[PDB]
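Worksheet for the structure shown next.
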Amino acid sequence: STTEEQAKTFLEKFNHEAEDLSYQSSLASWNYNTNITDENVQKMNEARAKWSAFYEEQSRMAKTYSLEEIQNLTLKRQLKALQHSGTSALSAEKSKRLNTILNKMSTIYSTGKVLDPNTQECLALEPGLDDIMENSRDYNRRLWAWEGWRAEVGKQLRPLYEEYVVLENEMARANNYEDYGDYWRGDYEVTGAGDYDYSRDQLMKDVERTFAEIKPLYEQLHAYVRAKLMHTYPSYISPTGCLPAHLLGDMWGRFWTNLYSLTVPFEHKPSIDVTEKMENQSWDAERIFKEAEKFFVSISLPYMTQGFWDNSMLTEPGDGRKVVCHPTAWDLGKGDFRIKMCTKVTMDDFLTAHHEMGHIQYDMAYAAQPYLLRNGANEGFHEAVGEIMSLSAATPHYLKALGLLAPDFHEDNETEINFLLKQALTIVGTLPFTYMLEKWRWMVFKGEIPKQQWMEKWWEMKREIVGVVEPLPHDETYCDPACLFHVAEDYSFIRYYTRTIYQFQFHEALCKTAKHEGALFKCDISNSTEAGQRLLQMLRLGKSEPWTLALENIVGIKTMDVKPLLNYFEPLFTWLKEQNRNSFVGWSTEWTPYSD
Amino acid sequence: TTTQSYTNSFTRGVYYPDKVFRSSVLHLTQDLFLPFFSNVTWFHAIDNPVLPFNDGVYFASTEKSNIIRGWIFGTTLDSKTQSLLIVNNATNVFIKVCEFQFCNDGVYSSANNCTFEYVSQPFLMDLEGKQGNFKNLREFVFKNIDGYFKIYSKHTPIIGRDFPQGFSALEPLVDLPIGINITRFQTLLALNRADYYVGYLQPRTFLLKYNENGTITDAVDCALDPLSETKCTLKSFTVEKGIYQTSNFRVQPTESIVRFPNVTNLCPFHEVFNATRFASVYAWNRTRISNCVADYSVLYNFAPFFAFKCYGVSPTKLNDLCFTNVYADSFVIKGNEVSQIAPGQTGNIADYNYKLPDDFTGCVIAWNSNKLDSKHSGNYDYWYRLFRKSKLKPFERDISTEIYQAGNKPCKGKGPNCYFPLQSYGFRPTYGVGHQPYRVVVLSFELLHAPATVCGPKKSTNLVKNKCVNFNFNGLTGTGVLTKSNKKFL
Amino acid sequence: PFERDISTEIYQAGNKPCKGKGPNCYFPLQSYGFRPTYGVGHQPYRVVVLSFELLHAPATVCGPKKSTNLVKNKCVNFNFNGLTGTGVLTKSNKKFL
């Protein structure tokens, strides 16, 4: 009778059939992570093609249902997740040209090669380039490589970006949305709840206030970084002015992990290096996994299934059957999880193991939910919880409790500052750039700007906001910030920004409620049943309900919190305040290194 | 610390069984009395050992100063159960009958629950008399009568002679009305601001001689000695010369044996738990039981039996319990549906395919079958049903439900807003716990008027030889001796 | 008779010492759910028993208090604490405790 019952029945049928097909396709994807054989990949592509066909067919059947006559909140969320059609809303010709341009993007990004003045060296994409960047500090070499890559990629990409903005605002109209930025923000759409509804511009207001409260601290840290660079290059940095774009620290302006040898305050004393300790103890990957499970039991998370240790790959089975080992572990459906590592006995491998363990635990938590909401409430929850697991593992207090570190060890202020600086500069260098590109995509897809006010405003804004000056001026036909793998197939950086802020908030709330004393950093969250239940009561929810109620349960406030950025680097900032008296404050936009 | 001396009580510990006056009567009564010349273990405490309260522990004391109080009675006298106290002080009774954990002596650690309390007068009756060694003779009788805890008393002074051969009459006192259990007993000596005779009273008939004033001057046992038994039978304290037929002697049965036929019915209970080609939930199987064997070991040892919960009949007191027909239905589900199997509860499978009624008596058993009813690349043989009009009636089959309809619009086949209720049930050997194929059988109990021929092993016991035993040959109950015969039985 | 065995201890099935609920380890007590939805055989009947001891003891409860002045050396019917009977009541020189 009522459309709600028809929607429910369909939803049940779709959930069952799609969970079966998704289990098949996830088995195919896991065998893709494992094998690379031609028969395997033929099975995998046929499985994913049939899954896509089934999803499109079910969407076509479900297009009949209306939108107003739904009153259940879970049913409303299911309808919102279901009604997303994407490229199916357009015509066959539009779909074919879209998939052809996606294939062109993939091919050019995979086969992009830049030639140095000597043609005998072919810089093969990111591999090799990243190694040269990390192990060499040659201004001419790195600047020329980046300049050539930009002058090629952006020159090819300029008209296709305009094609993309036109097509994507057309998709937004097909979804009855104002723009593609709002289309992305539809993942943060809350409707039908009193004192609980938040629209898309609320996120814009939140990012504006976060920028307002981080401007001085970001200015201070950028000034310290540029002072460190000046101490190694005295005639290449304007201290009173901003820092050039080719001096952010890495090849894309994304990471700041390269600024580690010349940025550590006390390089003489060694950092926390337990790798020698597990080399002494002769640790194994299986025992590291068991220790991770023991830690998760200490945080009261449910035990891993026996199939998890039975079926899942843990160590490399020879070299003839090569395996890719990017850090990722998704469920297969119906309660099956697996993991893939290029594991060794070091610290970073254990860190990513804990990250994917948090990923798998979050994936298991919502397993009682149906398929359409079988995901995080956003696009970065799993990454954020993996990061908070990794940080919980990173604290030396956890090492002391586990016994891998000798008990006769004394914590030192300089060592704390070094660890905090490393674990900060590894993530926070990406924070200015992720919204620096996300806001620009937002505004370009808004339609509020003309065509010939893009590169100049790009550079001027990044200088006046963070201190990123263009060393080599370029006209409006370039796409220098669009030479990344993430933007190759139109992937939003909203996920990265929300991961960075949400993981912070999670760990700060956990340490606050873990009866900790002293500095919030260097504190583990383990052997705490109360905090473990605090995790679980929102882990079991997932996409079923918006993040705001789980946020008010975890921390106590309803909107996004700005405290974690300030209170996570407090020792570094307090130590920098006294040293700020001898370091100039501020940057000048008009100053560029090539204006002589 | 305390000693462990052993002595003889002689004649002592005689109380008034009733509250009726008897004058110059030789009335004979049988109750919990102290056997005459029965050895009583006497502890000299200067400690506080444990003593099992079995059949009316009796107490006495011949001290020189007030050191002993605190009578406690309960099962293990600790561990959160009701253990009570009869601790006293020389103002009032100071009854402390409540539920405690530790008291050591009012004086207690945990309040917990509590019950009857009563204070009227010093229960120990602390009077010094004239001499210093008045001994405050603590004769009391504590016993359990249908939950009515009885207490007697007699403060008859003695002079030096402990456990004296002089007679005494224990007058009754107040009694505890607490309907609790008692297993052990300890004397919780009081805290500072020749004392123990535990004469357990086994049941035995007693002949009591009353004075003209109603006092019990003398008594004689009825089973202590042949002369005592003769006096008991004659109902007099004097017996003339001659032979007296007192009672009869029999050899008590040393053991009891139960015999029954070969119990060979051989129900295919193992065969119904291993028929590989099972039936899905949409069409659950059903079997009829008659002249079977109720071997519940397979239900108990075979298979991990992940599900064992049931609410109607205890699965422990079931081997001997015997019916005629049992409705057992077999089907395969995942982990969570096994838990959802219950009487009067929600759940898609339990609401649309098989509903357990509220008045369902029986036990639902499910175990783990991860490799039998599953295979790689897909197990599509198993089916299930998902849609119907409303809640399914208990014990209902809805096979061939055609095609489910919705939207109040005519439909012809599997298409728009009209789908086939038989949705795929994909089974793979790589499901984690919650989705692993779980095999469940629901077998129901019915109190059947039909002859119950499935009653279990019947407890066949070996039958000794040449020994007086209680036999149960094929239901022939009786007592006697058994020996090999030379009969010519047809 | 007249016994209370209040205890929540796991009643094992078979011989294993299992504790908890589920496989061959059972809780001593199960649900007593009461709803207006069952039949007369499962309706929540609230019953109370009354137990008395009609024995030769000083009666504490006596019902409707009716007392007639006691007479002596005369043929009368006595109802002392329910001791119905007939006879001549004369004061005695016994040693009643």
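Numbers here mean position along the shown chain, with the first residue as 1.
Placed from the backbone N, Cα and C atoms, the Cβ positions cover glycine too.
As recorded in Swiss-Prot, the features of this protein are as follows:
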- B:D105 to Y (Swiss-Prot position 138): In strain: Gamma/P.1 (VARIANT)
- B:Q131 to E (Swiss-Prot position 183): In strain: Omicron/XBB.1.5, Omicron/EG.5.1 (VARIANT)
- B:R138 to K (Swiss-Prot position 190): Partial loss of biliverdin affinity (MUTAGEN)
- B:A169 to V (Swiss-Prot position 222): In strain: 20A.EU1 (VARIANT)
- B:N262 to Q (Swiss-Prot position 331): Reduced viral infectivity (MUTAGEN)
- B:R277 to T (Swiss-Prot position 346): In strain: Omicron/BQ.1.1, Omicron/XBB.1.5, Omicron/EG.5.1 (VARIANT)
- B:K375 to T (Swiss-Prot position 444): In strain: Omicron/BQ.1.1 (VARIANT)
- B:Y384 to F (Swiss-Prot position 453): Decreased HLA binding to NF9 epitope. Increased binding affinity to human ACE2 (MUTAGEN)
- B:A406 to V (Swiss-Prot position 475): Increased resistance to neutralizing antibodies (MUTAGEN)
- B:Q423 to N (Swiss-Prot position 493): Reduced host ACE2-binding affinity in vitro (MUTAGEN)
- B:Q423 to R (Swiss-Prot position 493): In strain: Omicron/BA.1, Omicron/BA.2, Omicron/BA.2.12.1 (VARIANT)
- B:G426 to S (Swiss-Prot position 496): In strain: Omicron/BA.1 (VARIANT)
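What Swiss-Prot annotates, mapped onto the structure for a quick look.
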{"residue": "B:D105", "record": "variant position", "DSSP (3 states)": "coil"}
{"residue": "B:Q131", "record": "variant position", "DSSP (3 states)": "coil"}
{"residue": "B:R138", "record": "mutagenesis position", "DSSP (3 states)": "coil"}
{"residue": "B:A169", "record": "variant position", "DSSP (3 states)": "coil"}
{"residue": "B:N262", "record": "mutagenesis position", "DSSP (3 states)": "coil"}
{"residue": "B:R277", "record": "variant position", "DSSP (3 states)": "coil"}
{"residue": "B:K375", "record": "variant position", "DSSP (3 states)": "coil"}
{"residue": "B:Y384", "record": "mutagenesis position", "DSSP (3 states)": "coil"}
{"residue": "B:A406", "record": "mutagenesis position", "DSSP (3 states)": "coil"}
{"residue": "B:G426", "record": "variant position", "DSSP (3 states)": "coil"}
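Of the candidate recorded positions, B:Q131, B:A169, B:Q423, B:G426, the one lying closest to B:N262 (mutagenesis position) when CA atoms are compared is B:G426. Among the variant positions B:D105, B:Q131, B:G426, the ones with a Cβ under 8 Å from a Cβ of chain A are B:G426. Each residue contributes its Cα atom, and for B:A169 (variant position) and B:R277 (variant position) those atoms are 80 Å apart.
Using CA atoms as reference points, the recorded positions B:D105, B:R138, B:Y384, B:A406 were checked against B:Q423 (mutagenesis position), and the closest is B:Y384. Across the structure, B:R138 (mutagenesis position) and B:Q131 (variant position) place their CA atoms 17 angstrom apart. The recorded positions in question are B:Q131, B:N262, B:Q423, and the one with the fewest Cβ neighbours inside 10 Å is B:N262. In this structure, the C-alpha atom of B:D105 (variant position) lies 28 angstrom from that of B:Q131 (variant position).
Around the Cβ of B:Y384 (mutagenesis position), the same chain contributes B:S280, B:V281, B:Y282, B:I349, B:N353, B:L422, B:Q423, B:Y425, each under 8 angstroms and 6 or more positions distant in sequence. Per-site Cβ counts within 10 Å over the recorded positions B:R138, B:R277, B:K375 peak at B:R138. Around B:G426 (variant position), the C-beta neighbours below 8 angstroms that are at least 6 residues distant in the chain are B:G378, B:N379, B:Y380. Of all Cβ atoms in the shown protein chains, 19 besides its own fall within 10 Å of the Cβ of B:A406 (mutagenesis position). Comparing CA positions across the recorded positions B:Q131, B:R277, B:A406, the one lying closest to B:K375 (variant position) turns out to be B:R277. The 10 Å shell around the Cβ of B:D105 (variant position) contains 14 further Cβ atoms across the protein chains shown. Across the structure, B:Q131 (variant position) and B:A406 (mutagenesis position) place their CA atoms 102 angstrom apart.
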